[PDB]
Amino acid sequence: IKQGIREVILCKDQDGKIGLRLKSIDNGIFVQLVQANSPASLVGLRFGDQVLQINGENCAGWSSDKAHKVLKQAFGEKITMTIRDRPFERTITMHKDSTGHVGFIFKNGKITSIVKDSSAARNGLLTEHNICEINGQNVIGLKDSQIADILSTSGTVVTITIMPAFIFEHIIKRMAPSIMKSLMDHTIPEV
């Protein structure tokens, strides 16, 4: 989480798409979905990012519909956005033990217990938090088995980006679970 505001410059693809769904939260506008291989992914937009401005208009108070309409009408060539980096999220750094464990139990992406005497305990991991990302990879809507796969295959250092469940459940509301698994960008970014 870059405790910072940043400018991104987007470019609608061949099909007039940017690969983004947006959600009204507490009179702000947040990223609900970033489509794999879209302009939004290539420029590095993330789930939970806040959109402060779109072509220099402020987003405060906008409906999800108005933000989507606004994107639908931009003159294609160049869209500037002002982003605040995942403001509802925090990063926690943990170390596997000899057994390969960081030291929690999660269900449907949501941490439900912290194992006594673990790296997860020592680092103050919380329950009732959804897993958004692991070592910078978005895991939102992957099966629980595939999130364990990624944790297993990670190096002894594991970085987990988490979000309070209430806020998580508010953001993904009215997005069908298949769209999350199918189309939410789960790739490592390209350099």
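Note that chain A is numbered according to Swiss-Prot, with residues 108-298 shown in order.
Header entry for method reads X-ray crystallography, 2.0 Å.
From the backbone N, Cα and C atoms, a Cβ is placed for every residue, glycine too.
For reference, Swiss-Prot has these:
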type: DOMAIN; residues: 114-193; note: domain 'PDZ 1'
type: DOMAIN; residues: 198-273; note: domain 'PDZ 2'
type: MUTAGEN; residues: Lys214 to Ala; note: Disruption of the cooperative binding of C-terminal peptides from FZD7 and phosphatidylinositol-4,5-bisphosphate. Impaired interaction with FZD7 and disruption of the cooperative binding of C-terminal peptides from FZD7 and phosphatidylinositol-4,5-bisphosphate; when associated with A-250
type: MUTAGEN; residues: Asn215 to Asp; note: Disruption of the cooperative binding of C-terminal peptides from FZD7 and phosphatidylinositol-4,5-bisphosphate
type: MUTAGEN; residues: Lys250 to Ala; note: Disruption of the cooperative binding of C-terminal peptides from FZD7 and phosphatidylinositol-4,5-bisphosphate. Impaired interaction with FZD7 and disruption of the cooperative binding of C-terminal peptides from FZD7 and phosphatidylinositol-4,5-bisphosphate; when associated with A-214
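Comparing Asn215 (mutagenesis position) with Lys250 (mutagenesis position), their Cα atoms are 7 Å apart once rounded. Ranking the mutagenesis positions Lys214, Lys250 by how many other Cβ atoms lie within 10 angstroms of each Cβ puts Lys214 at the bottom. In the three-state DSSP assignment, the secondary structure recorded for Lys250 (mutagenesis position) is coil. According to DSSP, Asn215 (mutagenesis position) sits in a coil region rather than a helix or strand. Distance between Cα atoms for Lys214 (mutagenesis position) and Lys250 (mutagenesis position): 10 Å, as a whole number. For the domain 'PDZ 1' (114-193), the number of residues in each DSSP class (helix H, G, I; strand E, B; coil) is 14 helix, 31 strand, 35 coil. When other Cβ atoms within 10 Å of the Cβ of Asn215 (mutagenesis position) are tallied across all protein chains shown, the result is 11.
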